[PDB]
Amino acid sequence: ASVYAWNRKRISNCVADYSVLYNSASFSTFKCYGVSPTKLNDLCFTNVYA
Amino acid sequence: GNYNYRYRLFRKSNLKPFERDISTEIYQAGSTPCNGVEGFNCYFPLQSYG
């Protein structure tokens, strides 16, 4: 989608394997400002907005 | 901007009490090994204050 009308994807009621997304080499930018990248597979959150 | 003061943002494990670690070794934050070479998920342990 376009930036002025960015889609908001809600991720909930499921298990997320952030290691698979993290280890992909095509991602040239992976910057987390409130959490640790290696702790994403251990922490739990109510819902995720994408 | 004074950059003479540096802090260690990344380490593999926590320090012991009254332990000084001055090692400038590259940090493996990802699945791909670094082998002492900077790059993706291979960040310098020392960062300077602004």
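Quick note: numbers on chain A are straight from Swiss-Prot, i.e. 348-397, in order.
For this deposited structure, the header notes the method as electron microscopy, 2.4 Å.
Using N, Cα and C of the backbone, Cβ positions are placed for all residues, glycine too.
Variant annotation in Swiss-Prot: A:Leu368 to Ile, described as In strain: Omicron/XBB.1.5, Omicron/EG.5.1; the structure shown retains the original residue. Annotation for A:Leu368 (variant position): spatial neighbours A:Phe374, criterion Cβ-Cβ under 8 Å with sequence separation of six or more.
Annotation of the natural variant A:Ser371 to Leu in Swiss-Prot: In strain: Omicron/BA.1; the original residue is retained in the structure shown. Taking a C-beta cut-off of under 8 Å and a sequence gap of six or more, A:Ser371 (variant position) has no contacts in its own chain.
Listed in Swiss-Prot is the natural variant A:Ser371 to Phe, annotated as follows: In strain: Omicron/BA.2, Omicron/BA.2.12.1, Omicron/BA.2.75, Omicron/BA.4, Omicron/BA.5, Omicron/BQ.1.1, Omicron/XBB.1.5, Omicron/EG.5.1.
Per Swiss-Prot, natural variant A:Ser373 to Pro is noted as: In strain: Omicron/BA.1, Omicron/BA.2, Omicron/BA.2.12.1, Omicron/BA.2.75, Omicron/BA.4, Omicron/BA.5, Omicron/BQ.1.1, Omicron/XBB.1.5, Omicron/EG.5.1. Secondary structure at A:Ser373 (variant position), taken from DSSP and collapsed to helix, strand or coil, is coil.
Counting every protein chain shown, 6 other Cβ atoms lie within 10 Å of the Cβ of A:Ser375 (variant position). According to Swiss-Prot, the natural variant A:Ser375 to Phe carries the following note: In strain: Omicron/BA.1, Omicron/BA.2, Omicron/BA.2.12.1, Omicron/BA.2.75, Omicron/BA.4, Omicron/BA.5, Omicron/BQ.1.1, Omicron/XBB.1.5, Omicron/EG.5.1.
The natural variant A:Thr376 to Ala is recorded by Swiss-Prot, whose note states: In strain: Omicron/BA.2, Omicron/BA.2.12.1, Omicron/BA.4, Omicron/BA.5, Omicron/BQ.1.1, Omicron/XBB.1.5, Omicron/EG.5.1. All protein chains considered, the CB of A:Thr376 (variant position) has 4 other CB atoms within 10 Å.
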Variant positions A:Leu368, A:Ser371, A:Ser373: which sit with Cβ under 8 Å of a chain B Cβ?
none
Which same-chain residues, if any, lie at least 6 apart from A:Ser373 (variant position) yet have Cβ under 8 Å of it:
none
